[PDB]
Amino acid sequence: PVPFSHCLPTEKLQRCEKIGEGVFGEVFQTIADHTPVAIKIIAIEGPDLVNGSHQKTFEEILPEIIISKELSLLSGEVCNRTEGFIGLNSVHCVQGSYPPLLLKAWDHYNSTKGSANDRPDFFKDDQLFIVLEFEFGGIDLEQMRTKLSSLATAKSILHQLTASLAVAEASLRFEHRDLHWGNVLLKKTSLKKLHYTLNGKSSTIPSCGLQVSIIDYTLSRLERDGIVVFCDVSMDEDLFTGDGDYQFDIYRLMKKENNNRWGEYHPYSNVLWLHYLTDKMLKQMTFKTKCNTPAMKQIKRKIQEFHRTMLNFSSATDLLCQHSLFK
Ligand SMILES: Nc1ncnc2c1c(I)cn2[C@@H]1O[C@H](CO)[C@@H](O)[C@H]1O
């Protein structure tokens, strides 16, 4: 293990601002070489509860690390290529107490946005963490609930998500398994079209001025050469007992689909998540401009039609290749 200062030299540490959180830990934004990055920091191996849950062991955190790498690498592949997952810059195992400058950032977020986490000031100098440094992906879909232009943007978002998931299905038999709207990131792009390749066939997607990145592989699954990497949630109580959002039904529906056998490949889970996201787009998102032109009213009708038909597709690949929305 390395000290925090290895990952976060002084100027980089000074520029850290907290941008997100979960039971897992903390996410900070900073900058190096003029380029923003997101730093995900997860305590591991220790006995303390953190945000009410036990810390993962090294063995338990490895799947997320491996999957983050494999998905990042899709941006440079040939037959199955997508930039729709987040870039991974580095992963380190760090040892130390939590840096005071990160506690200062933590406090600022707590004062302005409020936090559901414990202030991370109780770790000793032997504490281990995993620090994952990612590309900065923009703002999550949930925080953009009231910020998008029109449902035309929603179409581009769904098309990008479907294409990324398809390429990952084809390359890695990938299932995301936790693609709630906190895990769909949006960034401005000056590209008019985005490019992907699926089983050696290249295509494009109109960007509507946004690039989508999918994040957070804590519950994800994939395989290479029959070696499966996944999170076995077969004995988890709480994951399947959520209420108040269609998100929590997706966990249940995934368990129905796979008969509680999480090592298996069931790409229908990607379809379930895409259905949940389509549902968010039609029910919870609110757009600055409503559908007023005939072209835009046809877009709304097509997204509604996608919502009511997509559950009859077997995978994100089947949706991309066969759904009328993407013709
Ligand atoms: N790479 C990134 N770029 C930008 N924001 C990021 C990330 C990552 I990793 C996470 N987040 C933000 O933190 C929240 C919790 O994962 C997410 O919901 C999101 O708001």
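Since chain A takes its numbers from Swiss-Prot, the residues it shows come out as 472-798.
Per the header: X-ray crystallography, 1.8 Å.
For all residues, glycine too, the Cβ spot is worked out from N, Cα and C.
Using a 10 Å Cβ-Cβ cutoff, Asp649 (active site, proton acceptor) registers 22 neighbours. Taken from Swiss-Prot, the feature active site, proton acceptor covers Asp649, and the record attributes it to sequence analysis.
Among the features that Swiss-Prot reports, ATP binding site is placed at 490-498, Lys511, 606-611, 649-654, 687-689. Sequence-distant neighbours of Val494 (ATP binding site) (same chain, 6+ residues apart, CB-CB distance under 8 A): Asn522, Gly523, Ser524, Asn588. Under the three-state DSSP scheme, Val494 (ATP binding site) falls in the coil class.
Taken from Swiss-Prot, the feature domain 'Protein kinase' applies to 484-798, supported by sequence analysis.
Counting every protein chain shown, the number of other Cβ atoms lying within 10 Å of the Cβ of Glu492 (mutagenesis position) is 18. Swiss-Prot documents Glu492 to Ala as a published mutagenesis change and attaches the note Markedly reduced affinity for histone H3 and reduced histone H3 phosphorylation.
Within 10 Å of the C-beta of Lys511 (mutagenesis position) we count 22 further C-beta atoms, all protein chains included. Reduced to three states, the DSSP call for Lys511 (mutagenesis position) is strand. Here the residue is the original one, while Swiss-Prot reports the published mutagenesis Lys511 to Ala with the comment Strongly reduced enzyme activity.
A sphere of 10 angstroms centred on the C-beta of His651 (mutagenesis position) encloses 20 other C-beta atoms. According to DSSP, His651 (mutagenesis position) is assigned to coil rather than to any helix or strand. For the mutagenesis experiment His651 to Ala, the note given by Swiss-Prot reads: Strongly reduced enzyme activity, markedly reduced affinity for histone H3.
Here the residue is the original one, but Swiss-Prot notes a mutagenesis experiment at this spot, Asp707 to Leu: Markedly reduced affinity for histone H3 and reduced histone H3 phosphorylation. Taking the Cβ of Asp707 (mutagenesis position) as reference, no residue of its chain lies under 8 Å away while being at least six apart in sequence.
Here Swiss-Prot notes a mutagenesis experiment, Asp709 to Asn, with the remark: Markedly reduced affinity for histone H3 and reduced histone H3 phosphorylation. A helical conformation is recorded for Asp709 (mutagenesis position) in the three-state DSSP classification. Of all Cβ atoms in the protein chains displayed, 9 besides its own lie within 10 Å of the Cβ of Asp709 (mutagenesis position).
Swiss-Prot documents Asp716 to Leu as a published mutagenesis change and attaches the note Markedly reduced histone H3 phosphorylation. DSSP assigns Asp716 (mutagenesis position) to coil in the three-state reduction, outside any helix or strand.
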A 10 Å Cα radius around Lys511 (mutagenesis position) captures, of the recorded positions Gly608, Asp649, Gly653, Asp709, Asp716, exactly none
What recorded positions among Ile490, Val498, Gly608, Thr689, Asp716 are found with a C-alpha within 10 angstroms of that of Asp649 (active site, proton acceptor)? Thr689
When the binding-site residues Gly608, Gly653 are compared by other Cβ atoms within 10 Å, fewest goes to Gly653
Within 10 A of the CB of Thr689 (ATP binding site), the number of other CB atoms across every chain shown is 21
Would you count the other C-beta atoms found within 10 angstroms of the C-beta of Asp716 (mutagenesis position) for me? 14
Excluding near sequence neighbours, so keeping only residues 6 or more apart in the same chain, what lies with its CB under 8 A of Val498 (ATP binding site)? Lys489, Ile490, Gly491, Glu492, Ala509, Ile510, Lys511, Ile512
